[PDB]
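Enquirer: Before I ask anything, let me first share the structure, which is written out below as structure tokens.
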Amino acid sequence: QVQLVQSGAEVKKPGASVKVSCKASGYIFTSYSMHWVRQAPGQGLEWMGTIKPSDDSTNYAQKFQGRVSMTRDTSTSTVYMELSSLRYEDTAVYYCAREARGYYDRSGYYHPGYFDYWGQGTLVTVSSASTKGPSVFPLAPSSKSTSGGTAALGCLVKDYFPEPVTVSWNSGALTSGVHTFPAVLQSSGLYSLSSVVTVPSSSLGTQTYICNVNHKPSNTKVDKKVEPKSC
Amino acid sequence: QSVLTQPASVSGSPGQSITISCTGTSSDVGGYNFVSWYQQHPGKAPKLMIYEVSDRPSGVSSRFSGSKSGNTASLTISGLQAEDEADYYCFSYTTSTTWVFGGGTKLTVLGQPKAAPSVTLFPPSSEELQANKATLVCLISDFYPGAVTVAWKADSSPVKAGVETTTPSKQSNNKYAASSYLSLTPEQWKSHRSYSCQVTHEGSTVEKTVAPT
Amino acid sequence: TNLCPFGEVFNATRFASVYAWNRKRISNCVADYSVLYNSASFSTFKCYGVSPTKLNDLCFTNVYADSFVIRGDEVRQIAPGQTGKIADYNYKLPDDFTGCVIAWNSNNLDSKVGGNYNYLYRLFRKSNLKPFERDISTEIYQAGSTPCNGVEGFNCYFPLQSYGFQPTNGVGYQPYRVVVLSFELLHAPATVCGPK
């Protein structure tokens, strides 16, 4: 299957540059053009440009001309987007998208493709404010967090900046019943979120539950074991 | 080559047909038949619905169709379903050789059923208290429509200070989630009989309570 | 110089089942590809890596014409980089395909009032086909944990399904004939040329 795997979320000061990767697999990398599309939080999609890996040709929106560089490394099937002299308005999820092959019609006219596969996105936040890694606390299961056959347990991911934070459970082995909530932005300027998982109540003595917190902007990972309380 | 113009929002009822317009210029929508439409659900990459004005990629239902007249392209969704609730973006080639998106249209499917929130309240962890902080965590999910009021109480009295509450966010099943956090000192936490998170949704209330151990 | 036998491919009485797609080698002839690209009766005509209006100028060692029948909704899978039952399990074009994909509705030829059960496709396979691979095997497919060992059963399936084409089907469920032209260049006298 076609996969496009992007580099992790980044935080940058104004005037800095960012280089986002997009690693392709599952197809012949040089046969398809790659485009970069970005989206500021809560706003629209914006096309930035394209690179054709087979001839190394590029084409950028006028808006980014002179400040964006799209490159490709055929030896690793990786496309890169480097955006320099960053400002706050560059805060966005940056996606790489594969363009399906175009074709010539009966009359000899060329028809472009369309975006058939997408990377997962990379949030790049441009801020003058200081980065802060999270404090993670367990949200232990209890009788006020049980719904009979199932119980709720979680992790509190407190006081980090900027977004984003991802949470998995048991290194991705546990996916059923996982709900990671969107973060609150506190008046401190720091975020907090929680992830909860609903699990069989009878498992609480025997199964280990670990939340895997990932805050890439601070290069922090925390794996927090969440156990029933003692009392 | 300037964002194509789309209505900010459209709404229809299940089974109905709706149309989303996309107005560009003779340099883009009106200049070429290379208009696409993308669907975007919350937190997900966009997904191609229509390309070349009216073609569907494999997997997209025939409920989705596209057309174009002059500088205006149109996406039509027939037999409207709850799962169609999403943002839609038109996309066009331009005479500059570049591509441009429309501003996007939020599609609401009307008449969806009211759904009550599920509420989970966690008290401060031992670990946090040992760090001389305390946070009560009230997690609110699966409600529809996406408006709740959250109140906190210490024993029976309203607490306003130290409260932070999210705006509701759309879940994948079209319902909403939110959370509210109450920050306390460990003294405050320990000095009351209990605290409560009270969630009001469409005139009905779900309240959870926790107490120090 | 014979004119190339395109009628032989496109006007053949019956087409192959997609899972058992036919390939014809074309050679030692003159091709006026205009007979194809100036026709108005094809519903799909798409060339990858080459313009069909430039083919009359060129010479090849051989031209291959693959042909088969699939349903209308599946014609989209006959292109580079597609997925689904046809692209994955029946006929796969490579990502770097150079050639033409030509299709037309064949309801009048291939649908039958009681259903044409004779056109088949592979519904189940352990893995995806490689480009231009053809699998005509008919082993039972294991869909569950317990092995079948040659015996059909629950979660032990015959790997092919019949289209059942009827003239009253919706257009997406109607039969389409497809020809895919690919081109081979070798160190040899070019046996297939246009008028140049």
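Numbering, chain C: per Swiss-Prot, residues 333-528 in sequence.
According to its header, the structure was obtained by X-ray crystallography, 1.9 Å.
Backbone N, Cα and C define each Cβ position, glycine as well.
Per Swiss-Prot, the features are:
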- C:334-527: domain 'BetaCoV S1-CTD' (DOMAIN)
- C:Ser371 to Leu: In strain: Omicron/BA.1 (VARIANT)
- C:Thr376 to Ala: In strain: Omicron/BA.2, Omicron/BA.2.12.1, Omicron/BA.4, Omicron/BA.5, Omicron/BQ.1.1, Omicron/XBB.1.5, Omicron/EG.5.1 (VARIANT)
- C:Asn440 to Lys: In strain: Omicron/BA.1, Omicron/BA.2, Omicron/BA.2.12.1, Omicron/BA.2.75, Omicron/BA.4, Omicron/BA.5, Omicron/BQ.1.1, Omicron/XBB.1.5, Omicron/EG.5.1 (VARIANT)
- C:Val445 to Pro: In strain: Omicron/XBB.1.5, Omicron/EG.5.1 (VARIANT)
- C:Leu452 to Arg: Increased resistance to neutralizing antibodies. Decreases HLA binding to NF9 epitope. Increased binding affinity to human ACE2 (MUTAGEN)
- C:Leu452 to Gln: In strain: Omicron/BA.2.12.1 (VARIANT)
- C:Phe456 to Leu: In strain: Omicron/EG.5.1 (VARIANT)
- C:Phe486 to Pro: In strain: Omicron/XBB.1.5, Omicron/EG.5.1 (VARIANT)
- C:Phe486 to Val: In strain: Omicron/BA.4, Omicron/BA.5, Omicron/BQ.1.1 (VARIANT)
- C:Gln493 to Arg: In strain: Omicron/BA.1, Omicron/BA.2, Omicron/BA.2.12.1 (VARIANT)
- C:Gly496 to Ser: In strain: Omicron/BA.1 (VARIANT)
- C:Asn501 to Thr: In strain: 19B/501T (VARIANT)
- C:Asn501 to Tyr: In strain: Alpha/B.1.1.7, Beta/B.1.351, Gamma/P.1, Theta/P.3, Mu/B.1.621, 19B/501Y, Omicron/BA.1, Omicron/BA.2, Omicron/BA.2.12.1, Omicron/BA.2.75, Omicron/BA.4, Omicron/BA.5, Omicron/BQ.1.1, Omicron/XBB.1.5, Omicron/EG.5.1; May enhance affinity to human ACE2 receptor (VARIANT)
Enquirer: Show me the subset of C:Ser371, C:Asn440, C:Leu452 whose Cα is within 10 Å of C:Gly496 (variant position); these are the recorded positions I mean.
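Expert: Passing the 10 Å Cα cut: C:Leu452.
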Enquirer: Looking at the recorded positions C:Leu452, C:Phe456, C:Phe486, which ones sit with their CA no more than 10 Å from the CA of C:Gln493 (variant position)?
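Expert: Neighbours among recorded positions, in sequence order: C:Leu452, C:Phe456.
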Enquirer: Could you tell me which of these variant positions, C:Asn440, C:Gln493, has the greatest number of Cβ atoms within 10 Å of its own Cβ?
Expert: C:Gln493
Enquirer: Which of these recorded positions has the least crowded Cβ, counting other Cβ atoms within 10 Å: C:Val445, C:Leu452?
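Expert: Taking C:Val445, C:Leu452 as the recorded positions, the minimal 10 Å Cβ count falls on C:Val445.
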Enquirer: Closest of the recorded positions to C:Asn501 (variant position), Cα to Cα, picking from C:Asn440, C:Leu452, C:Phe456, C:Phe486?
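Expert: The answer is C:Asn440.
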Enquirer: Drop a 10 Å sphere on every Cβ of the variant positions C:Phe456, C:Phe486 and tell me which sphere holds the fewest other Cβ atoms.
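Expert: The variant positions C:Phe456, C:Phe486 were compared, and C:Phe486 has the fewest Cβ atoms within 10 Å.
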Enquirer: Take the C-alpha atoms of C:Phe456 (variant position) and C:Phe486 (variant position) and report the distance between them in angstrom, rounded.
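Expert: That comes out at 14 Å between the alpha carbons.
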Enquirer: Could you find out if DSSP has C:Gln493 (variant position) as helix, strand or coil?
Expert: strand
Enquirer: Rank aside, I only need the closest one: which of the recorded positions C:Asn440, C:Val445, C:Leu452, C:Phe486 has its C-alpha nearest to that of C:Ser371 (variant position)?
Expert: C:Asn440
